[PDB]
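Asks: Sharing a structure with you now.
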Amino acid sequence: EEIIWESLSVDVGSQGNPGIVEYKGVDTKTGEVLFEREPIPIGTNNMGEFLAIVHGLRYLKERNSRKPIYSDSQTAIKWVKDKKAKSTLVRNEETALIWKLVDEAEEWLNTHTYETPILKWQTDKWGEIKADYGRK
RNA sequence: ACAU
DNA sequence: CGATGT
Ligand SMILES: [K+]
Ligand SMILES: [K+]
Ligand SMILES: [K+]
Ligand SMILES: [Mg+2]
Ligand SMILES: [Mg+2]
């Protein structure tokens, strides 16, 4: 603790895992939805969590914002730190879209800089992250 | 185990 | 109950 209220919170939503994946980012303080990705027909939870963080980085950089990003995903936070999404999802025609987006997110990380702190949302202490989809 |  | 991850 405590929550850094001046921040952006992101989360994934899915129908199946693997399954249809979407994500959104919200203002932690107000819950205002700031971006939402169009559903991707097949992906994993962790790919979506990773894309959500990287999109948040790009969103904040474009707006000259130094706010931190909260994510509840230990996995995706590490993948962003490493600049490498170590997903097990098969690469085939059905998964080509998500894998293109993941590849492109890695490429952006490898060609840009940021100081944005990427923080673990402490669900056990604080309840669900403010960007949660309410599907569980 | 822990995080989803 | 199933799956994705460190
Ligand atoms: K949910
Ligand atoms: K959660
Ligand atoms: K497991
Ligand atoms: Mg999540
Ligand atoms: Mg959630």
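Chain A is numbered as in Swiss-Prot, which gives 61-196 for the residues shown.
If you check the header, you will see the structure was determined by X-ray crystallography, 1.4 Å.
Here the Cβ of each residue, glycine as well, is placed from N, Cα and C on the backbone.
I grabbed these lines from Swiss-Prot:
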type: BINDING; residues: A:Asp71, A:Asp192; note: Mg(2+) 1 binding site
type: BINDING; residues: A:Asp71, A:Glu109, A:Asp132; note: Mg(2+) 2 binding site
type: MUTAGEN; residues: A:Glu109 to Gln; note: Loss of activity
type: MUTAGEN; residues: A:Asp132 to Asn; note: Loss of activity
type: MUTAGEN; residues: A:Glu188 to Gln; note: No effect
type: MUTAGEN; residues: A:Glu188 to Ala; note: Strongly reduces activity
type: MUTAGEN; residues: A:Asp192 to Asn; note: Strongly reduced activity with manganese. Loss of activity with magnesium
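Are these features on the surface or tucked inside, and what touches them?
Replies: For A:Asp192 (mutagenesis position), the Cβ neighbour count at a 10 Å cut-off comes to 18, with all displayed protein chains included. A:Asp192 (mutagenesis position) falls within neither a helix nor a strand when secondary structure is assigned with DSSP, and so counts as coil.
Residues within less than 8 Å, Cβ to Cβ, of A:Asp71 (Mg(2+) 1 binding site) and separated from it by at least 6 positions along the same chain comprise A:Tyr83, A:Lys84, A:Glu109, A:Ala112, A:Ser131, A:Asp132, A:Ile189, A:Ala191, A:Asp192, A:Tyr193.
According to DSSP, A:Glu109 (mutagenesis position) is assigned to a helical segment.
According to DSSP, A:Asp132 (mutagenesis position) is assigned to coil rather than to any helix or strand.
The number of other Cβ atoms within 10 Å of the Cβ belonging to A:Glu188 (mutagenesis position), over all protein chains shown, comes to 13.
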Asks: Please work out the number of neighbouring Cβ atoms within 10 Å of the Cβ of A:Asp132 (mutagenesis position), leaving out its own Cβ.
Replies: 20
Asks: Centre the Cβ atoms of A:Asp71, A:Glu109, A:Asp132, go out 8 Å, and tell me which other residues of that chain have a Cβ in range of the Mg(2+) 2 site.
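Replies: Other same-chain residues near the Mg(2+) 2 site: A:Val70, A:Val72, A:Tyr83, A:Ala112, A:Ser131, A:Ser133, A:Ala136, A:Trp181, A:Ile189, A:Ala191, A:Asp192.
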